[PDB]
Amino acid sequence: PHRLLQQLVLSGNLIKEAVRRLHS
Amino acid sequence: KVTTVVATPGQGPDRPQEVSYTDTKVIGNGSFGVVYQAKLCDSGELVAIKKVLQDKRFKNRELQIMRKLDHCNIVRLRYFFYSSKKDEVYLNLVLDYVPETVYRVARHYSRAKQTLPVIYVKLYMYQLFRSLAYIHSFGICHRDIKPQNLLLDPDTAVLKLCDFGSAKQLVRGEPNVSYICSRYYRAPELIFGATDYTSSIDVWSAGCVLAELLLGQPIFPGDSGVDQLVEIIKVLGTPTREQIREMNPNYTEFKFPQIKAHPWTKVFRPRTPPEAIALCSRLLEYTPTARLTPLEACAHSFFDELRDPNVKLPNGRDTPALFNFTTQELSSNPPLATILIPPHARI
Ligand SMILES: O=c1[nH]ccc2oc(-c3ccncc3)cc12
């Protein structure tokens, strides 16, 4: 999550993915 | 050996002078550089020497910051000198030596499966907030607040903030790097990629230290950048659309599952002092402007015991100086001085 975090921020899916990883 | 150098006083002068030191010993090494421990020849006083590789046609941010600062809760820059691979230049920061860190003390109790005495939690955190009040009044943001950067004199319980290698004088409108601060203590706006953040990221990190002192372990132990947010969401839930805008106006997420915050009272052990939890809830806010200022944090009810005339350290000793405030330190809210300085503290 360095390039992954960058992607998430750029694609506007950061929270969506974090919530998914909560797992859930 | 006895090493003699020409070094400039961190205070100013700034007129160079011969400084001699001995008993040189490596006590730290990283990508930043090397930290030595040494003994001054005329004083016998111990010092730390931070050696950093310097871009010779540029100025050092840490040096320029360190030269401005003079505060009982900040590590004192005694001298600085340059050396000397052939054409390579190293900047040497000569600092007052302090033997312990909040990290190593907290780790001790943690490994002993017990919590740090509440009085120390008040003492260290209050001194932390003071140091922050001080540096923020210059517009300087530390950007690396963590237990490892909080030095402790174990006898006197004096805390000194150190390691200004990430610090920056923040100017509104001028962007700042987002990938900053040690992960566990990194403010959520930084994870969201904010470049227009403020000194309130230090308050978030201070809140993380507080929580860690209460838990015996980091509150948000992320395994990565994204997982760091996962950890935050477990406690705070998801941010509102308004909190997202407040954190990073350039970030947009139209759809996401909303999650409610976990109650603060269940985050901590049942016997955690309710006032410590209350303070924590006012520091660990998504909205950067909603967090307490360091001064406001100093004036919080949780630190009431520190303002009690009869307060003592568990070792019998009197507490360090807590009320020697300056105009610079009080500048964000000058009237708070009458609450911060209790009647027995005045001259
Ligand atoms: O800036 C830093 N980066 C890493 C280690 C370190 O240790 C000190 C220090 C200062 C005073 N006494 C002991 C250690 C500063 C410092």
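All residue numbers given for chain B refer to Swiss-Prot; the residues shown span 36-119, 122-384 in order.
Each Cβ is built from the backbone N, Cα and C atoms, and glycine gets one as well.
Swiss-Prot lists B:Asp181 with the feature active site, proton acceptor. The secondary structure of B:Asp181 (active site, proton acceptor), as reduced to three states from DSSP, is coil rather than helix or strand. The Cβ of B:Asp181 (active site, proton acceptor) lies under 8 Å from the Cβ of B:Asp200, B:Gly202, B:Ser203, B:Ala204, B:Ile217, B:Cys218, B:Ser219, B:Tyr222, B:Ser242, each on the same chain and at least six residues away in sequence.
Residues annotated as ATP binding site in Swiss-Prot: B:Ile62, B:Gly63, B:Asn64, B:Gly65, B:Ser66, B:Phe67, B:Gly68, B:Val69, B:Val70, B:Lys85. DSSP assigns B:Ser66 (ATP binding site) to coil in the three-state reduction, outside any helix or strand.
One entry in Swiss-Prot concerns the mutagenesis experiment B:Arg96 to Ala. Its note says: Prevents the phosphorylation of phosphate-primed glycogen synthase. Secondary structure at B:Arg96 (mutagenesis position), as computed by DSSP, is helix.
Reduced to three states, the DSSP call for B:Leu128 (mutagenesis position) is strand. For the mutagenesis experiment B:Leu128 to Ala, the note given by Swiss-Prot reads: Abolishes activity toward AXIN1.
The two recorded residues, B:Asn64 (ATP binding site) and B:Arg96 (mutagenesis position), show a Cα separation of 20 Å. Those residues noted as binding ATP (B:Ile62, B:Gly63, B:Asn64, B:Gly65, B:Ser66, B:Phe67, B:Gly68, B:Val69, B:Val70, B:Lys85) have their most widely separated CA atoms at a distance of 14 Å. With respect to their backbone Cα atoms, B:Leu128 (mutagenesis position) and B:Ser66 (ATP binding site) stand 14 Å from each other. Within the same chain, residues at least six positions away from B:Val70 (ATP binding site) with a Cβ under 8 Å of its Cβ are B:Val61, B:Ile62, B:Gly63, B:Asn64, B:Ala83, B:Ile84, B:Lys85, B:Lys86. Shown in sequence order, B:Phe201, B:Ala204, B:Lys205 are the residues of the chain, 6+ apart in sequence, with a C-beta less than 8 angstroms from the C-beta of B:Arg96 (mutagenesis position).
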